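Student: Quick one: the structure is below, and I'll ask about it shortly.
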Amino acid sequence: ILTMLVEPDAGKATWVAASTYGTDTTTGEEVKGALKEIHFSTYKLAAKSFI
Amino acid sequence: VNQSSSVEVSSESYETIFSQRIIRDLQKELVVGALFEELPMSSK
Amino acid sequence: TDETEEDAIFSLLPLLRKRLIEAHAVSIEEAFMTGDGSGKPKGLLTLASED
């Protein structure tokens, strides 16, 4: 198997209002991302001949 | 796994070659972020 | 907040620190007068009532 990593999708940031200043959301919500994994594998093709 | 032969790898993690390559799609071209100029403001 | 500082033509932290030092001076004062004394300094006008 080969398991390369795929980067997660983009995150929007928050537009904070005037009244959340010096508050704790004045820095928005958190952009959480989660790397994901893709797998590569093989199958077999085969043949026989007899002379 | 690959248990075909006498002698087999223990977990299939000793099989896979984990890679550390990261890939991102065509990803929405961001057209309108920079088309317009800036007024560097210094007040509300 | 970072923003008020940017949203003012004037600086605004000189005031904070002054109004800061001042707040402490006033406070010792209000209390040294009539400070009940529970977690505040007891004061000359309540020290008197006590005596």
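Using the numbering of Swiss-Prot, the residues shown for chain C are 256-306, in order.
Technique stated in the header: electron microscopy, 3.4 Å.
Keep in mind that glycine also has a Cβ here, set from the backbone N, Cα and C atoms.
Heads up, here are the entries from Swiss-Prot:
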| type | residues | note |
| --- | --- | --- |
| MUTAGEN | C:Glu260 to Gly | Confers resistance to Pycsar-mediated defense |
| MUTAGEN | C:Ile283 to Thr | Confers resistance to Pycsar-mediated defense |
Student: Among all the protein chains here, how many other CB atoms are within 10 A of the CB of C:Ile283 (mutagenesis position)?
Tutor: 13
Student: Between the Cα atoms of C:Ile283 (mutagenesis position) and C:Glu260 (mutagenesis position), what distance do you get, rounded to the nearest Å?
Tutor: 29
Student: Hey, does DSSP put C:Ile283 (mutagenesis position) in a helix, a strand, or just coil?
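Tutor: In three-state terms, C:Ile283 (mutagenesis position) counts as helix.
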Student: CB neighbours of C:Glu260 (mutagenesis position) within 10 A?
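Tutor: Around the Cβ of C:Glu260 (mutagenesis position), 12 other Cβ atoms lie within 10 Å.
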